[PDB]
Amino acid sequence: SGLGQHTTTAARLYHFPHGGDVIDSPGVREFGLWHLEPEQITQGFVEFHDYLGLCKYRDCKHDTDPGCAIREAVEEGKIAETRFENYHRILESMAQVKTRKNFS
Amino acid sequence: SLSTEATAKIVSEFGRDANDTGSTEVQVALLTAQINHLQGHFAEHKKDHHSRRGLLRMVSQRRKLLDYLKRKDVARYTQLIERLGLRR
Amino acid sequence: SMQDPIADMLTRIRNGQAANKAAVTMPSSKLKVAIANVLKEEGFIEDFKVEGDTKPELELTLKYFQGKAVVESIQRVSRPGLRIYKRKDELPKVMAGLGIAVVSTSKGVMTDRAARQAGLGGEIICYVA
Amino acid sequence: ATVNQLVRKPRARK
RNA sequence: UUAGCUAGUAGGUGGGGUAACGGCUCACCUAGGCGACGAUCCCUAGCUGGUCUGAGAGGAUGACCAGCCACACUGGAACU
RNA sequence: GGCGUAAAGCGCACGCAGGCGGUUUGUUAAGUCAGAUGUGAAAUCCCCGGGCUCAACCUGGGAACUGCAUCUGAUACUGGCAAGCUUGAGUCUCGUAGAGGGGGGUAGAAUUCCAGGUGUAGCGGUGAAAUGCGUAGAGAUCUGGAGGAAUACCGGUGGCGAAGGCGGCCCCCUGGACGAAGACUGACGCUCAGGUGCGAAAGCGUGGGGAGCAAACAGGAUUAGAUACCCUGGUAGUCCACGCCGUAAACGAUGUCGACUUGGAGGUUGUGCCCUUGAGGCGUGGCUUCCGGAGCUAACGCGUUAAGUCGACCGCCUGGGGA
Ligand SMILES: Nc1nc2c(ncn2[C@@H]2O[C@H](COP(=O)(O)OP(=O)(O)NP(=O)(O)O)[C@@H](O)[C@H]2O)c(=O)[nH]1
Ligand SMILES: [Mg+2]
Ligand SMILES: [Mg+2]
Ligand SMILES: [Mg+2]
Ligand SMILES: [Mg+2]
Ligand SMILES: [Mg+2]
Ligand SMILES: [Mg+2]
Ligand SMILES: [Mg+2]
Ligand SMILES: [Mg+2]
Ligand SMILES: [Mg+2]
Ligand SMILES: [Mg+2]
Ligand SMILES: [Mg+2]
Ligand SMILES: [Mg+2]
Ligand SMILES: [Mg+2]
Ligand SMILES: [Mg+2]
Ligand SMILES: [Mg+2]
Ligand SMILES: [Mg+2]
Ligand SMILES: [Mg+2]
Ligand SMILES: [Mg+2]
Ligand SMILES: [Mg+2]
Ligand SMILES: [Mg+2]
Ligand SMILES: [Mg+2]
Ligand SMILES: [Mg+2]
Ligand SMILES: [Mg+2]
Ligand SMILES: [Zn+2]
């Protein structure tokens, strides 16, 4: 009605007419962020690399901390606010996935 | 079942005296007049299946009482079946 | 209902023997007298009396050892659902000859020990163990 | 359990 | 997870028939017969005295021995 | 051998065939029992022997073949006939209690809709918000009317009914249950495969009906997505008539009937007697819950309403999955 179905299975291999291979993917709605620290979440975005080391404190949550230069870059308009509100949504997702426990 | 005038009269009709009230032929007539009393009731009240259980109780009770007189004395049996209009 | 009154008789004996009752009562009949008189002559009970003629009521006096059950267990064998009959040489013993088996024949009610001199067979009533 | 039941149908051997 | 089956079918008369009784057969007359105590239909199988197992009750089976029935390439028929 | 929870008591009831049946006497000798005759081929097996050097094996006689038929007997029990008896089961009268069923009226709150009045910026909703509604005056309040469905308190392991179930009041028709005192029929009984009817709700057919609630669905949050949860609405259905469907964790997860076996806390419903010397004292039946002895049970627990000891009959189960 308003959704999508995952009919094709995990991965089937074929070849390009020129070169290389293809890998199909499942219909995936999962987000596994159990890997590393939220310092690596800062490294997961390209334009946020060049703006680090510009805020007030040496450690920063970037949501409730006064004087965040990353937040000033969003207010300037060089970074869209759709990416910034989704960025702390990732950080607030780790406040709710972490709850029970999981370790490899 | 019935009133006092309807019950005590039929005992005097089929019994030898006023004390002849426990006999089987009186007990058939107590059920015969009651089923004939309930002919117009269940015609109007076909959705009353709970009183129908009391109706089917008395039909099965009358059938058991006719089988006792039939197996013992058939002379008194052939009198009552036409005197009350039985055997259909 | 009361369709096996001998089994109803054995029910009242086994209960009062275990429940330390001194005496029991039951409705009498001709056959219940012909069994309790045998048990009186075989040391299992003490005495029996009749009461009433239009309602025959039989009574039994119990029997104990030091408050211990003399009749330890009794087993109804034949029944209205299944009749059991044996011959003069197929009479079963109770506890290899210790207990007695009440067998009613044409010469009255007797035991299998008494049926050896009688040489008859018939209906097994109960295993008086 | 009843002997009179087994008159109608005996015990079903597998 | 087979409930109705059956018209020579059930019975009777008379004729015919075989070594013997009989729907065994024929004409006529009757509408009964069978069946929930398993008729009928389907599948499987020779049976029994026995063998084997089992404390016994039972259970499984029917080779060699013996008894009986059926069969002799398939089907049908009669003679002697 | 089992069926309260391991697999299993049909959802319940009526009832034919069938099985079974109180007590007393007479009769029959059917069943059964005793004895005898005939028969149950031989071989096999069993008992004692003999023979082959032994054993296997062969073989003498006996036993066995628990079978069937007939005859003579015995009469306690079962069966049949005959006459009974009353404690089983029924009948009458006087009564009591009950949401038992069906039909027809009727009441007042509450919900929503509509009409009018006063009255103003939010109402509504949630963890927080939004959808939605409202300056055409919502919401709130008051008056009045319409329609629909259900009956607060009473009300409680309380009552009734075979069960599912059944709840405002009143009338009418009607069913069963129980108690008291006697009278009366005389086993008229118990049980049930097929058969018969009842049987929660959903759903189906035809025609009505429409508040509220509410599958599907609409919309908004939630979310990775929301299909569900939450919220604002909303059709079928829920209501009635007429049928059909006959399945439920239809459960007390215990089929019915009868007989007995120490008892308590109570509840409900009667009845008998008693300085009525209080709605009390003393008994005594019907129904019902919680404890608990013996006993039983795999344990849990049951335990005078048994799952204790027994009888009568019926249903059902045979490793799990497939199913
Ligand atoms: N109109 C249109 N339809 C398209 C286009 N691309 C794909 N579709 C349709 O979209 C549907 C989904 O395609 P599909 O490739 O099966 O999706 P998927 O992501 O592989 N599904 P899955 O998760 O099962 O593997 C198909 O019906 C396809 O025809 C396009 O460019 N235009
Ligand atoms: Mg009444
Ligand atoms: Mg002829
Ligand atoms: Mg040969
Ligand atoms: Mg041969
Ligand atoms: Mg077992
Ligand atoms: Mg189970
Ligand atoms: Mg039930
Ligand atoms: Mg004589
Ligand atoms: Mg022989
Ligand atoms: Mg010999
Ligand atoms: Mg020999
Ligand atoms: Mg030797
Ligand atoms: Mg007799
Ligand atoms: Mg109202
Ligand atoms: Mg009399
Ligand atoms: Mg429809
Ligand atoms: Mg909804
Ligand atoms: Mg409808
Ligand atoms: Mg079912
Ligand atoms: Mg329970
Ligand atoms: Mg104890
Ligand atoms: Mg208890
Ligand atoms: Mg199986
Ligand atoms: Zn910062």
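Numbers in chain A track Swiss-Prot; the residues on display, in order, are 243-346.
Going by what the header records, the deposited coordinates were determined by electron microscopy, 5.2 Å.
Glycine is treated like the rest: Cβ placed from N, Cα and C.
Residues or ranges marked as Zn(2+) binding site in Swiss-Prot: A:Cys297, A:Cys302, A:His304, A:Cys310. A:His304 (Zn(2+) binding site) counts 17 other C-beta atoms within 10 Å of its own C-beta, drawing on all protein chains shown.
Under its mutagenesis entries, Swiss-Prot includes A:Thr250 to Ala with the note: Loss of GTPase activity, does not dissociate RbfA. In the three-state DSSP classification, A:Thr250 (mutagenesis position) falls within coil. Shown in sequence order, A:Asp266, A:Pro268, A:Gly269 are the residues of the chain, 6+ apart in sequence, with a C-beta less than 8 angstroms from the C-beta of A:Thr250 (mutagenesis position).
Residues near A:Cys297 (Zn(2+) binding site) in space but far in sequence (CB under 8 A, at least 6 apart, same chain), listed by position: A:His304, A:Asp307, A:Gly309, A:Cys310, A:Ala311, A:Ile312. Excluding the listed site residues A:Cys297, A:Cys302, A:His304, A:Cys310, the same chain places A:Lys298, A:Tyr299, A:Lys303, A:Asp307, A:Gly309, A:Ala311, A:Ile312, A:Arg313 with Cβ atoms within 8 Å of the centre of the Zn(2+) site Cβ atoms.
In sequence order, A:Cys310, A:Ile312 make up the list of same-chain residues 6 or more apart from A:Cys302 (Zn(2+) binding site) whose Cβ falls under 8 Å from its Cβ. Look at A:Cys310 (Zn(2+) binding site): DSSP puts it in coil. Among the recorded positions A:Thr250, A:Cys297, A:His304, A:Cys310, residues whose Cβ is positioned under 6 Å from ligand 1 are identified as A:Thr250. According to its DSSP assignment, A:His304 (Zn(2+) binding site) is coil.
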